[PDB]
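Worksheet for the structure shown next.
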Amino acid sequence: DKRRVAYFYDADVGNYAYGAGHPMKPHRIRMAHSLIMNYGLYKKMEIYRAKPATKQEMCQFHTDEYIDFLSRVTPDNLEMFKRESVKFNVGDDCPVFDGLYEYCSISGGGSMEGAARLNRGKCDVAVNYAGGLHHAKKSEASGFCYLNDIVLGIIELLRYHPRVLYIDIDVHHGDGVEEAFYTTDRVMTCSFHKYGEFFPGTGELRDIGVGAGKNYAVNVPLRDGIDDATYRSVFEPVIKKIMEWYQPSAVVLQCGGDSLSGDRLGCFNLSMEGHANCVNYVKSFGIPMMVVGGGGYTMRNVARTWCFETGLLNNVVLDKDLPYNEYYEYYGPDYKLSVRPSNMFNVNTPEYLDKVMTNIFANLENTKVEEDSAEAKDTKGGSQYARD
Amino acid sequence: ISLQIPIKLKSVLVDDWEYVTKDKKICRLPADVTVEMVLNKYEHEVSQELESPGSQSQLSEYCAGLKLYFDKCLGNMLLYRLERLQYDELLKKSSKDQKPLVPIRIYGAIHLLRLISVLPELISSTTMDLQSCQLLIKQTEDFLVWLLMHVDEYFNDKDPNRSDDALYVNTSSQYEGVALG
Amino acid sequence: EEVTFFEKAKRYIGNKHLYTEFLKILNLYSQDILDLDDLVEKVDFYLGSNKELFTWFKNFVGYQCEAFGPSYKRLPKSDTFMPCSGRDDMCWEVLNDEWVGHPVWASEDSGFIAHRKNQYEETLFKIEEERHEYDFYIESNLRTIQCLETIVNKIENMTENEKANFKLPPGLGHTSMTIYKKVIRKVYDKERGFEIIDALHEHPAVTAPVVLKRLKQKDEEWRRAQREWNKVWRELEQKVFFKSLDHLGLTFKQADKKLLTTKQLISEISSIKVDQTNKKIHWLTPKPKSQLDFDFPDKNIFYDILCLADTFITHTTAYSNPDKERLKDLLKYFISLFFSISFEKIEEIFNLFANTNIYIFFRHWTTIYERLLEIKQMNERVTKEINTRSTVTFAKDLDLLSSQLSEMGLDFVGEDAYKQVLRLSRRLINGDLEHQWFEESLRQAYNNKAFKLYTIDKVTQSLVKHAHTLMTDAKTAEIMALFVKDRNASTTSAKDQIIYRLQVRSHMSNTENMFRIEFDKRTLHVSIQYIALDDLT
Amino acid sequence: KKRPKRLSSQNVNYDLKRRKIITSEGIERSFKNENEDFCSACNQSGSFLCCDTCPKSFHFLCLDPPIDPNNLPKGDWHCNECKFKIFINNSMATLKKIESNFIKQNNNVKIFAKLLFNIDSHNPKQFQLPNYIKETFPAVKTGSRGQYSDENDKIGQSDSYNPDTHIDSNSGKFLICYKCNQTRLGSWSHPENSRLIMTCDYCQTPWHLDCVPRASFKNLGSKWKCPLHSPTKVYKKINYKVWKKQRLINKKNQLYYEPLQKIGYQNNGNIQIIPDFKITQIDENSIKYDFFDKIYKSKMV
């Protein structure tokens, strides 16, 4: 029913553009926040701004050399930076941009601030769109993500909650979180992505973890252009089964525009309603929920659906009318809050999905300065002028 | 100049190549068996198996020559680019210990098998006497049949994905990025 | 049944090499090498369909560890040794140091490729990159303007003695470190940027107003250039976004000719027939006589296709006048006779044996009927959707609407959508609709969903050409004549179709194909049966 | 109606580029006055270093002294045979008979001392498999950069209808899947009824995308191996036996056949079907006979 939702916005998250002609862009957060206050959602939703993280507060999952590298990233002296660039994969596939250190610091600050706000009990749903990076490894930058803030968010949730479930609903699923929580039994990772000549190429039917983490990491592959009805059929029964069996205390929602109809390297064909009704169903359980955003090759579409996700989390129904903002020139010819689905072929067969359901059910039936630790410190952030 | 290798041993070299380049597996440095132990077991076993007509002199001579050849040929014909930084970290972890590092005490006999495999190329590229070459070939074949009869307890086929000791460890992501990057 | 189990398995496998692979797997479990789970998952893909054989094997064998998938193999413990002072015991027990992933292992040293996109999507992506870069430049610049106006407001009410000495740490008293350095690197020179940021750091309130003025006029000209870019950028976006939305419809101009041929239709019907016969041979000796059934829930669709036909009579110029009259007459007669439509408001069981030309013509007409059914089923939603389009007044004030198609009246507002589509198909048949215009109207009007009607003139021409062969061929004229003789609307079934089949097998030759078209008057049901090469054997 | 002529502005040109506005409009008066690129040591690419008088390139790791770029030596860099050709033992005290007195000095290792001498007169390089190891295993071929490549490794189209995948050019017949006895081509009126199929890279066995767990096709990487052939890796817990097959050998005299016994032969696999690596001729009767003996002797255990 009614639930207080915390939105975390930073004024400097979009101030670091990675490069030109470039798929990954943190720039969408600013029009997301502009649509947040332009829709009049601030009267029933509290806003705080998370502080940047320090060197040691990023050390719970990544190595010290990774933190030192991310402290000393400057594109100016990239000529001599060759042992450490390749070691963690930086500059070969993922180039170097200025101002990265503050970006990952505020990303981690938002992530564990949402985790701490969820643990304390001040808010029922924590939203941190400024950081949703899920592809980063322990000592490798892949999937165009450098700091995997979701891992520290999950372990900060585990500092108070006994069990927390991590989920991902967009293409190019985060293999870093599944790698990090591959052997633990109290952490379960779910992935909603596609396989087969895709960029990550990881996540199998037999991939359910080893050791104590056996049958605690589900991964369903999909195909090109899966429609909204088949996505509902692949979402709802496995979600109700994983809530009945695993029974988590917190849920991490990695929303993104990568699963939308329009994408550069994506292959999905879901509209805004298909992306939002699944979130509505998983929010109807009443369990505390963490929301993060780190995907989307398009910009207008992901901004629109994230605005719709915030509107749904505010327990209101947003109108299709789009008011004036400084980002009004971005959207399409209709100039409405309407993510139009494409006409991709639905190659995803019902019987393949049914066989996936039987295999998933057979796998899951066996489940049955540190001085600033624990976060609990954010700026008030009560005066925004993003409204137009 | 022709040298023969038994087909099981050639299978050992080709699955070494598969594990190095395709399966991405590099050799386990703290192995329980080092090449010095292999050569000592060779020398004592063939000394106590046959009689003593004077073969012990050139037996120990060949053992010492092969020891220093393996010392001076570890990184000049052998050692694919994947394990070059393995060798580099051995040298710096020994330089921090103020100790001169030798490959004999830590390396496995699979690299000795690699050296045996490329022995015809090194022999044909050098000017050598005929009798010494045939003596080296005879000792090489004697070592090969010794490896034949002890083939079960020396090269144990094990998967390192589930066992601590399998005379092989697996490549990591940063290992790949710094090796083949 | 042990002595007949291997013979049954060999008969089911069929292929010899597959039998050798089965024999090898049989040995692999039989030599105490494979376990029971490996054999179970082998027979899961081997004899999964045969439930009786699978139960027999499970009862005879007696069937009642870790998965270790291809990815995430175990790392050595040497990499685990890492000091990591910022890791406590709970992080130790929830995180693992011996399992790591890397996509190049999944690629098997072959790399990865991306999904191929058309040129409209690529230029939309590139203009999105331009928009992102340029708006990021503007807004980072005015964020720096806000920072500079704040510290100027701080130094506005203080004296020269503290103005001379105002040393500050990097960050300018804010929570960001390098946004100002990046924007002055972008707007000024690379080598001069270091000296100007050094002067700003070690001496403010003297170089701050001039860089404020330069950056402010940069924002002014930047916003002016963005405003003059916006009109043409929106005009390009209005015509490229709906093209980018369409994926199969862009290639449908060639797909509708490539997939809709004759030999593709015989291939499809033979695949369906062989699939049904093989499934029955596996399951049960009797075979069904119904496959690829089309439902007819509406009657005005035939009238719409007749309207398209009699609009296309007067457009073609390569046909003689009474040839056009005759083809229009028999095309009307086919509807008047097949579906028992005695009268039409637009004119101002039974078994049929057919050859391949009439079969592919009927399949063409059923495909057209399916297209019109799919646009009609969801027509009642888009009609009320376009009836109350709540226009945003703010876009009306700045002239932001998509007025590319509203001058000559292609907008679907204020009229029925299906009638407008019928008029558009008639005008496209007339050949004066500038095809891209009709394509864009159909994309925008029903949200890129109905891609199947993009070549309506092409499929109409193909169906007209196929119906022209109905009378030119002597054999087709003969079987239409005996179809006229056979059709009497009387209870004569179950004793007259045998002579019909015998005479159509006799009159046509061996190379011609037979198609059984069974039509039901009740509920308008059809059944098409592939009976090629079953009576002359 | 795009107009990139008059609305091209003046401050900013086409993006992903720069112009002279960052140089000319930068007034700030507030301060009031022989080598190769092939790297013939492992046949790969990466960070390169080169010598002045030598046309061979090496990486930072493919050297006898392993050197990092962060602490690279200053001045000229020279190879091992560079130290052997234009430096000592060939310029002053030229190699007259230094091999023989080297043999006399190094306590008579003359059966290996020539190789010790040739070590210094040779550039460091990665291990490469000898040529006579390639001929005995025809299944493995050398790759582009010199990696292992056996027969497991392979050498609107992009979605949409693809009936050509269901039609084989060998006979024009229909590719029937193993699990479901159908090809399921579907129809152009109902594209959703069509199912993607693929053929095998070894036995050309058709398979649907729904029966076996598999999302899409296999176009890059190793060859698509359907789960019907002999697996390369098996696992049995007893520590365990892996049994990495034998990856086949040549047709020549190394291949030996000896059909002697069919029951209790203890061949541990590696057999062929007919109508050292000791292999035997194996028929169906032997296979079913040893199976029936095995599961009768293993039921009570």
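Numbers in chain A track Swiss-Prot; the residues on display, in order, are 17-384, 404-423.
If you're wondering, the header gives electron microscopy, 3.1 Å.
Cβ from N, Cα, C; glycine included.
According to Swiss-Prot, the features are:
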{"type": "MUTAGEN", "residues": "A:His150 to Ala", "note": "Impairs histone deacetylase activity and transcription repression"}
{"type": "MUTAGEN", "residues": "A:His151 to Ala", "note": "Impairs histone deacetylase activity and transcription repression"}
{"type": "ACT_SITE", "residues": "A:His151", "note": "active site"}
{"type": "MUTAGEN", "residues": "A:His188 to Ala", "note": "Impairs histone deacetylase activity and transcription repression"}
{"type": "MUTAGEN", "residues": "A:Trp322 to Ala", "note": "Strongly reduces HDAC activity"}
{"type": "MUTAGEN", "residues": "A:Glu325 to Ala", "note": "Strongly reduces HDAC activity"}
{"type": "MUTAGEN", "residues": "A:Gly327 to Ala", "note": "Strongly reduces HDAC activity"}
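Sequence features, as recorded in Swiss-Prot, placed on the structure.
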residue  : record               : Cβ contacts under 8 Å, 6 or more apart
A:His150 : mutagenesis position : A:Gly159, A:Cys161, A:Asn164, A:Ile166, A:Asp184, A:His189, A:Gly190, A:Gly192, A:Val193, A:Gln270, A:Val308, A:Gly310
A:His151 : mutagenesis position : A:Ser158, A:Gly159, A:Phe160, A:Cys161, A:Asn164, A:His188, A:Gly190, A:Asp191, A:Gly192, A:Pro216
A:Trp322 : mutagenesis position : A:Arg44, A:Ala48, A:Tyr145, A:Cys271, A:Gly273, A:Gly309
A:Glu325 : mutagenesis position : A:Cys271, A:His291, A:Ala292, A:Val295, A:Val307
A:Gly327 : mutagenesis position : A:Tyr55, A:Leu57, A:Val333, A:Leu334
So how many other Cβ atoms are close to A:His188 (mutagenesis position), meaning within 10 Å of its Cβ? 25
